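Undergrad: Dumping the structure here so I can ask a few things about it.
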Amino acid sequence: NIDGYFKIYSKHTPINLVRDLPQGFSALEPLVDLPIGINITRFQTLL
Amino acid sequence: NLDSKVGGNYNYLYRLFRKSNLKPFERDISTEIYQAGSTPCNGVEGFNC
Ligand SMILES: *[C@@H]1O[C@H](CO)[C@@H](O[C@@H]2O[C@H](CO)[C@@H](O)[C@H](O)[C@H]2NC(C)=O)[C@H](O)[C@H]1NC(C)=O
(Lines of atoms letter the chains of each structure in order from A and count residues from 1; the text may use other names and numbers.)
(Lines give C-alpha, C1' and ligand atoms only; values in the text may rest on other atoms or scores of the structure.)
Protein backbone atom coordinates (compact mmCIF):
# COMPACT_ATOMS: atom_id res chain seq x y z
CA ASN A 1 0.00 0.00 0.00
CA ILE A 2 1.94 3.00 -1.36
CA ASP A 3 0.40 6.50 -1.47
CA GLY A 4 -3.08 5.05 -1.11
CA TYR A 5 -2.56 2.66 -4.04
CA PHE A 6 -2.93 -1.06 -3.31
CA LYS A 7 -0.58 -3.14 -5.46
CA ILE A 8 -1.34 -6.87 -5.71
CA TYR A 9 1.20 -9.06 -7.49
CA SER A 10 0.30 -12.66 -8.23
CA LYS A 11 1.73 -15.92 -9.54
CA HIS A 12 0.65 -19.56 -9.72
CA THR A 13 2.34 -22.91 -10.29
CA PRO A 14 1.56 -26.62 -9.86
CA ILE A 15 3.37 -28.43 -7.04
CA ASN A 16 3.58 -31.88 -5.45
CA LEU A 17 4.42 -31.55 -1.74
CA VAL A 18 2.55 -31.80 1.56
CA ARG A 19 5.07 -30.52 4.15
CA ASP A 20 5.71 -26.84 3.31
CA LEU A 21 6.34 -24.52 0.37
CA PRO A 22 8.82 -26.20 -2.00
CA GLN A 23 12.32 -24.84 -2.50
CA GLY A 24 12.72 -22.92 -5.73
CA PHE A 25 12.54 -19.55 -7.42
CA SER A 26 9.85 -17.76 -9.42
CA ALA A 27 8.69 -14.24 -10.22
CA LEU A 28 5.36 -12.70 -9.20
CA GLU A 29 4.12 -10.37 -11.93
CA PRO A 30 1.78 -7.50 -10.95
CA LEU A 31 -1.91 -8.13 -11.53
CA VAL A 32 -3.94 -5.42 -9.73
CA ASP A 33 -3.48 -1.76 -8.84
CA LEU A 34 -6.39 -0.43 -6.79
CA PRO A 35 -7.05 3.26 -5.94
CA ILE A 36 -8.46 2.59 -2.48
CA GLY A 37 -6.79 5.43 -0.58
CA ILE A 38 -7.81 3.42 2.49
CA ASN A 39 -5.78 3.11 5.69
CA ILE A 40 -4.38 -0.38 6.25
CA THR A 41 -3.06 -1.87 9.49
CA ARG A 42 -4.53 -5.39 9.54
CA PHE A 43 -5.80 -8.20 7.34
CA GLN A 44 -7.31 -11.66 7.63
CA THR A 45 -7.67 -14.58 5.23
CA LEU A 46 -10.85 -16.53 4.49
CA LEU A 47 -11.04 -20.26 3.78
CA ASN B 1 -23.59 31.30 -7.07
CA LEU B 2 -24.17 27.56 -6.54
CA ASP B 3 -23.01 26.51 -3.05
CA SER B 4 -23.94 29.58 -0.98
CA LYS B 5 -27.26 30.20 0.75
CA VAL B 6 -28.72 33.33 2.34
CA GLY B 7 -29.20 31.40 5.59
CA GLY B 8 -25.80 29.74 5.27
CA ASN B 9 -25.05 26.44 3.53
CA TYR B 10 -23.54 23.93 5.97
CA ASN B 11 -23.60 20.82 3.76
CA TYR B 12 -19.86 21.06 3.03
CA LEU B 13 -17.61 19.89 5.86
CA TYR B 14 -13.94 19.88 6.78
CA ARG B 15 -11.97 17.81 9.28
CA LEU B 16 -10.72 20.01 12.12
CA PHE B 17 -8.83 17.48 14.28
CA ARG B 18 -6.66 14.45 13.55
CA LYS B 19 -3.90 12.61 15.42
CA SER B 20 -1.55 12.89 12.42
CA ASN B 21 -1.27 14.36 8.95
CA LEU B 22 -2.61 12.55 5.90
CA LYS B 23 -0.39 10.62 3.51
CA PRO B 24 -0.79 11.44 -0.20
CA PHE B 25 -4.21 10.65 -1.71
CA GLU B 26 -5.43 9.29 1.64
CA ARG B 27 -9.17 9.45 2.30
CA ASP B 28 -10.48 9.65 5.88
CA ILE B 29 -14.25 9.65 6.41
CA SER B 30 -14.19 8.61 10.08
CA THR B 31 -16.41 10.39 12.61
CA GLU B 32 -14.57 9.36 15.79
CA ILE B 33 -14.89 11.89 18.60
CA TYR B 34 -11.60 13.73 19.15
CA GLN B 35 -10.48 14.07 22.77
CA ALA B 36 -8.71 17.43 22.95
CA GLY B 37 -8.19 17.15 26.72
CA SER B 38 -7.35 14.62 29.43
CA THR B 39 -10.98 13.60 30.03
CA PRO B 40 -12.04 10.46 28.11
CA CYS B 41 -14.98 11.17 25.81
CA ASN B 42 -16.48 7.65 25.56
CA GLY B 43 -18.17 8.69 22.33
CA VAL B 44 -19.86 11.69 23.99
CA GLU B 45 -19.23 15.16 22.56
CA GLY B 46 -18.57 18.09 24.86
CA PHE B 47 -15.81 20.20 26.35
CA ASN B 48 -12.52 18.98 24.82
CA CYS B 49 -14.62 16.29 23.07
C1 LIG C 1 -3.82 4.34 10.00
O2 LIG C 1 -4.47 3.90 11.19
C3 LIG C 1 -3.57 3.50 12.23
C4 LIG C 1 -4.43 2.96 13.36
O5 LIG C 1 -4.46 1.54 13.35
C6 LIG C 1 -2.68 4.67 12.64
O7 LIG C 1 -1.70 4.22 13.56
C8 LIG C 1 -1.92 4.73 14.90
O9 LIG C 1 -1.37 6.04 15.09
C10 LIG C 1 -1.57 6.57 16.41
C11 LIG C 1 -1.01 7.97 16.42
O12 LIG C 1 -0.77 8.42 17.74
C13 LIG C 1 -0.92 5.66 17.45
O14 LIG C 1 -1.20 6.15 18.75
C15 LIG C 1 -1.44 4.23 17.30
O16 LIG C 1 -0.73 3.37 18.19
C17 LIG C 1 -1.26 3.74 15.87
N18 LIG C 1 -1.81 2.41 15.71
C19 LIG C 1 -1.24 1.47 14.95
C20 LIG C 1 -1.93 0.14 14.91
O21 LIG C 1 -0.20 1.68 14.33
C22 LIG C 1 -1.98 5.26 11.42
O23 LIG C 1 -1.29 6.45 11.79
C24 LIG C 1 -2.97 5.57 10.31
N25 LIG C 1 -2.27 6.02 9.12
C26 LIG C 1 -2.85 6.73 8.15
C27 LIG C 1 -1.98 7.11 7.00
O28 LIG C 1 -4.03 7.06 8.21
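Using Swiss-Prot numbers, chain A covers 196-242, in order.
If you check the header, you will see the structure was determined by electron microscopy, 4.8 Å.
Even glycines carry a Cβ here, placed using N, Cα and C.
Dumping what Swiss-Prot says about this protein:
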type	residues	note
VARIANT	A:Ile210 to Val	In strain: Omicron/BA.2.75
VARIANT	A:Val213 to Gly	In strain: Omicron/BA.2, Omicron/BA.2.12.1, Omicron/BA.2.75, Omicron/BA.4, Omicron/BA.5, Omicron/BQ.1.1
VARIANT	A:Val213 to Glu	In strain: Omicron/XBB.1.5, Omicron/EG.5.1
VARIANT	A:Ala222 to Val	In strain: 20A.EU1
Undergrad: Compute the C-alpha separation of A:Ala222 (variant position) from A:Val213 (variant position), stating it in Å without decimals.
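TA: Answer for this pair: 22 Å between alpha carbons.
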Undergrad: Counting Cβ atoms within 10 Å across all protein chains shown, which of the variant positions A:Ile210, A:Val213 comes out on top?
TA: A:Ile210
Undergrad: Under a three-state reading of DSSP, tell me whether A:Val213 (variant position) is helix, strand or coil.
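TA: Looking at the DSSP assignment, A:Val213 (variant position) belongs to neither helix nor strand, so coil.
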Undergrad: A:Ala222 (variant position) has how many other Cβ neighbours within 10 Å of its own Cβ?
TA: 6
